[PDB]
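Single-structure report; data block below.
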Amino acid sequence: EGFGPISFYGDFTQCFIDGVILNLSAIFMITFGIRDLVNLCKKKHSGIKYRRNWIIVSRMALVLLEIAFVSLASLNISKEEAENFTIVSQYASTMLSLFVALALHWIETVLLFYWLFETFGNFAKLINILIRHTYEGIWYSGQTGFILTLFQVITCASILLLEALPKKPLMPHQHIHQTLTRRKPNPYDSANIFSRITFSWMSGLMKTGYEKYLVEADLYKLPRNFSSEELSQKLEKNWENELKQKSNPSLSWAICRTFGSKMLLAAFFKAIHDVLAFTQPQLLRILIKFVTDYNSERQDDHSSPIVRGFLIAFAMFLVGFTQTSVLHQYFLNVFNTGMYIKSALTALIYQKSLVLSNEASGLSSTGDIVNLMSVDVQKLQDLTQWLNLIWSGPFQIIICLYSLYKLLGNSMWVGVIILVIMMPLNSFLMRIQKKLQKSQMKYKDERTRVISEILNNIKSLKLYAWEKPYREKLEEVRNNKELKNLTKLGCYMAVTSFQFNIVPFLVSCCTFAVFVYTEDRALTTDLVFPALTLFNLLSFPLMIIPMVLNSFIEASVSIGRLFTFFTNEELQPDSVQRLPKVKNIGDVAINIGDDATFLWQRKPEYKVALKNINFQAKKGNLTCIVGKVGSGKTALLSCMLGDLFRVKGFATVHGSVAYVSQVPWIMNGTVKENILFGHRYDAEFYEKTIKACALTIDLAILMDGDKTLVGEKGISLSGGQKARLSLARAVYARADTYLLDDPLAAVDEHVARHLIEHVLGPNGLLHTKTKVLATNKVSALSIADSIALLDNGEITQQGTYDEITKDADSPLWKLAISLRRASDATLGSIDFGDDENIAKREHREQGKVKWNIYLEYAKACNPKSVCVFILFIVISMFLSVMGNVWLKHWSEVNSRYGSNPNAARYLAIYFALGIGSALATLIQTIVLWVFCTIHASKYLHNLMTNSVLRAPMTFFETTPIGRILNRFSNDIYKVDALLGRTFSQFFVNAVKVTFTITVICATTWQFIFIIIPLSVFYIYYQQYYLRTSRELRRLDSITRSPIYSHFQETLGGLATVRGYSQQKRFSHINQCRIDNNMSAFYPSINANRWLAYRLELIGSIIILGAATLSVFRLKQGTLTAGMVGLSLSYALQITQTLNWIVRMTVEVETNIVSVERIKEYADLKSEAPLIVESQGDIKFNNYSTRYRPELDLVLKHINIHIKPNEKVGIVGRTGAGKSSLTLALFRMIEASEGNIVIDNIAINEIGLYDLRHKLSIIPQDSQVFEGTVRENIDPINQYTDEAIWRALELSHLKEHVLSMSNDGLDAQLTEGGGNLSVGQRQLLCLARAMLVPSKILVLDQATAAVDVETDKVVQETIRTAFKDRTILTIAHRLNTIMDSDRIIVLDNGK
């Protein structure tokens, strides 16, 4: 009688069954009875809380357990007749059941797992008794007690199912908990171990996503150990531990030590997966040996059992299931660790950036820090996926090669030489891949920069009508983009072909061709099929070895950047004391101590410092610091803000701070959100402020309500709008201490006169409280209650204007309530507002599943190319299957003829077959990429650019610039690469699945009945996952960008936010943002895990069906060992193929939806500007004119006539249709009721291009394009360089071209024109206008962006240069109003 784990029959013997049951019962009864009972009694004190319904299901489970224990006690008597170790198993099961009878009662996990092990043990014992009954008498072969052991088995199954499945209902008011119905709690908090591995909760979420499109409400709240606060504190404790033993690697040690446990668990699970994976080749080998030995046995019987095969099939199924469960648990743990890393690091970087020093901001550009927050944290999050894999790879390689050495033999390591010699080729190809990716990213960023540059001021581009050089340059860049993308496609296709071909075919065709005969031993079909499976498993380590090393190298750069960023210089707490509020009026509000001294230097003691200056401001006054550029005005103001390191002096600031910098700051949120800057609403005070500072016309001009979108991700706003918004925000922030740095600079001067009296002067709203307004305006100096002349960081004199006037006035003159404070907001919760705006566009369709869009893309490609691609894919798959089946035939021949190989002949045949399949895949991936794909990028981009270039001003003013900027740039890139990859992957995996199922059907006829239900299940899960993951990916893409945009904006307004002391609100907003992003990502990865689990379970069921049907065919009749080996070997490739193909399906769907969106952007039309059938010595006239958008009205009842050679000055009060006259004259809007006549010709009949080409505009703006000055002034090569030189000389800008442009007339320009002053840009626009030879000229806004000399120069230039050209000037200057021959008055509406 045997006693090992395997008997002569394949089943466990009785001894090993008792041993494993004893082990399971021992570990259960010790670990549950210690840990769970002690913890429950300690926490709950034997269950203080009696909350339980005591439903009948629990009593039924208890009674089932009791009757099972009774049956066990009854069967204990009979089995003890033999003298064996079964009494130990009986006693252990008795004690375990007796403990469980109380354990079930006490809880109202470990219990469930123990019941599963007990059920498996009873099932194994029953199978043993049935097998002995097959080998012996009918029923009572072993003993008569198996009939009640069946009752024990069914009782175990029933109690396991009835404990695992149903919930624990509670009677007394369970509904009271769910008060907050904004989001359901996640089911993950309430999920036992049986359901958690199966992810049934995600199946419920999948159903809810199937029946409804997901929104904020449908998603669940995150569970604990995911919010910002706990993760940030847990990282800060490890950061203090770094501060104990500070050094550069301390950041890495703190990060790893705070989350290393989950990575260790992931490592253990990966080890379990790796050791389990190679068992299946061994089971394949022993199955092949068993079937061929059984055929030999039957032949010997004819010359002179099935239980092994069935149990081997069951072993294969169990191996597949355990592999599935442990692998997906590993993936879940690793991605959870990455989520923790991202959530901690983003919050910590935000806090450190918020408390960062101003000098540190000066030493660190905004691009570097925002790129650090975007890429480096994402780099760590991505590297968390592959971090354990660097350890997993060598172990898998070592155990695979050990198994190969045991199987094949000694000194047969040609595969090792192929691996090690091919690895440097992989390294070189990965290097070229990285270089191509970096160059492509640089080119994409450059093209996006050019597009943003033109789109910032494309209104002026439309007016000048220089579109042809723009699109020509874009196509010129597109040529380089096309060739670089072609090179990337060629390299990627070569990499794909080498990865497909190099490992399996070449390594096999070397090793089993050579070393089988070189060792003098027949193949006999046991070697090559396990060898082929081993090579297929070993393919992944070859690519995995160099891949993770690149990101591992990048991790050093990322962690070094993070470490220097963290340990960069902070600022001291003691720069200034923000004391309590101001007392009753008279004492002090602000004080800088005696001989105070400050600087922008603490460590090295740079020269940037001021020394020995004091300051004092009385309560309720207006002060003004007056000084030139570099005077130390900004230094003194920032010192008052406390943003400096003091070296000497006493700084006390009373009350609260309100501050406006010279550069206005605007948040991404709406104008309502900006003006209501985290404060409770107050309607009358809001109306008072908006009346006093701004105007209601300033709200009306926005073409939207108060909830309009700010120009950062909305409609662009002019500088005066920004200044008025900043002043409105400041005055709405009712505060004690007030600070303004030239807010009137970026607005009209006569409107600045309205500003000073209404809000600042003694009638002003904030009259009785201290305010500093630093400006060099004479009206401000006259009205101000104190003046401080400052220069070079040292005050010269201070006092009242009375004190100034007494001595020589040279050095400045010749050169009972306190408004009840403000009131902050309550720090509320905030959703992601971007969802509804795109939901408006998505509302058109809800069943977008028809493939008309796919056939449209097919028409947009060459369909013959698609047919050739399909045929090439099928040819490659057929060649591979032919190679495998011919290998089966050759191995069967070698099995029949004992050691009589046609070795060279079949070596040549197999080499030809494999290299033919590899070349077919090569020609598929290389050439047809070039034909269909870049044709698509070229054509889709040409149509999109052609449509969007000719778009109307209604589209430009309505749609945001940023919205079409991101979609035009990003989505064109996604269709270029990702779509072309994913279509190929989808078709390859589809054809692979079809051929695998076809050969399996060829193995046995009756497989269609088993494959049909599994195919239905597969289609069901694919539909559910697609309709969920589409919306989840959309939400994830939505929530990513607002975090980085908010980081950029709060960095830009660092001074203003730190002055306003709203640091808590911004921190809470960042925490809410990352919480929303985590909520919009965790269901996505868990949905991926759920789908991959169920698909791999389907693959394991396919393995079981193939094996058991093969054994059934074996029992039914003759069966070849090679056919079974081939069928099982092809069956083993199912799981990875299905798990990839569904994901590629949803990716193709997402890419096609993006293609439809950008095509919808391309779905636009406008008027035809082309020539279809004109200056000087001609009259001009307008009659009955009307031209505005349909939703508004400005122009009506206008009849005017202008003779040639007359100058016109237009005058109008604010809002009286000023710019509409210019746009009507240019005929920018196609709507034209009436007739405008020039040269006795109606303007609308001809077109737009020639008319715009034959006029001159000064658009009130001076920002121009980047690039060469000659290209900017004269993009089309009109006439020479001497002409523009003369125009520049007449415009009097010789100084700039003399200073710069040393190489020639080719000086470069920074984009946006900020490198040079606005007056010089105005001179450049003047020079361009004078270069334009047209008589019609439009001039606008001469009285709001000039410094007197510019106005005189342009007035004399338009006077003397255009002696007779018709000039219409729209301005407020008295001189140009008087000098005009005919003053046209701009009526309010007609």
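By the numbers in Swiss-Prot, the shown part of chain A spans 17-124, 133-328, 341-851, 901-1258, 1268-1484.
Cβ atoms here come from the backbone N, Cα and C positions, even for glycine.
Per Swiss-Prot, the feature ATP 1 binding site maps to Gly663, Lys664, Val665, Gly666, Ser667, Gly668, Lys669, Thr670; the stated evidence is sequence analysis. Within 10 Å of the C-beta atom of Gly666 (ATP 1 binding site) sit 11 other C-beta atoms, taking all shown protein chains into account.
For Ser908 (mutagenesis position), the count of additional Cβ atoms within 10 Å of its Cβ stands at 11 [all protein chains shown]. According to Swiss-Prot, the mutagenesis experiment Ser908 to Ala carries the following note: Loss of function.
Residues annotated as domain 'ABC transmembrane type-1 2' in Swiss-Prot: 951-1235.
Annotation comment: Swiss-Prot describes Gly1306, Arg1307, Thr1308, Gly1309, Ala1310, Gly1311, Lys1312, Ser1313 as ATP 2 binding site, evidence class sequence analysis. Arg1307 (ATP 2 binding site) is surrounded by 10 other CB atoms, counting those within 10 A of its CB over all protein chains shown.
The ATP 2 site is set by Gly1306, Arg1307, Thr1308, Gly1309, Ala1310, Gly1311, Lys1312, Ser1313; from the centre of their CB atoms, other residues of the chain with a CB within 8 Å are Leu1480, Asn1482. Figure note: comparing Cβ neighbours within 10 Å for the binding-site residues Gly1309, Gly1311, the maximum is reached by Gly1311. Of the recorded residues, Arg1307 (ATP 2 binding site) and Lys664 (ATP 1 binding site) place their C-alpha atoms 34 Å from one another. Note: the CA-CA distance between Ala1310 (ATP 2 binding site) and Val665 (ATP 1 binding site) rounds to 37 Å. Of the candidate binding-site residues, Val665, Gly666, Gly668, the one lying closest to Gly1311 (ATP 2 binding site) when CA atoms are compared is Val665. Summary of the ATP 1 site environment: with the site residues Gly663, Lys664, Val665, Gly666, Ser667, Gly668, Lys669, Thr670 set aside, the chain residues having Cβ atoms within 8 Å of the Cβ mean position are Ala671, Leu826, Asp827.
Looking only at the binding-site residues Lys664, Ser667, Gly668, the one with its C-alpha closest to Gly1306 (ATP 2 binding site) is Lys664. Cβ neighbour counts within 10 Å, taken over all protein chains shown, single out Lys669 as the most crowded of the binding-site residues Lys664, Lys669, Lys1312. Where the chain is interrupted between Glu124 and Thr133, 8 residues are left out of the deposited model, and the two C-alpha atoms stand 13 angstrom apart. Its Cβ placed at the centre, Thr670 (ATP 1 binding site) has 17 other Cβ atoms within 10 Å. Of the listed binding-site residues, namely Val665, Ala1310, the sparsest CB environment within 10 A is found at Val665.
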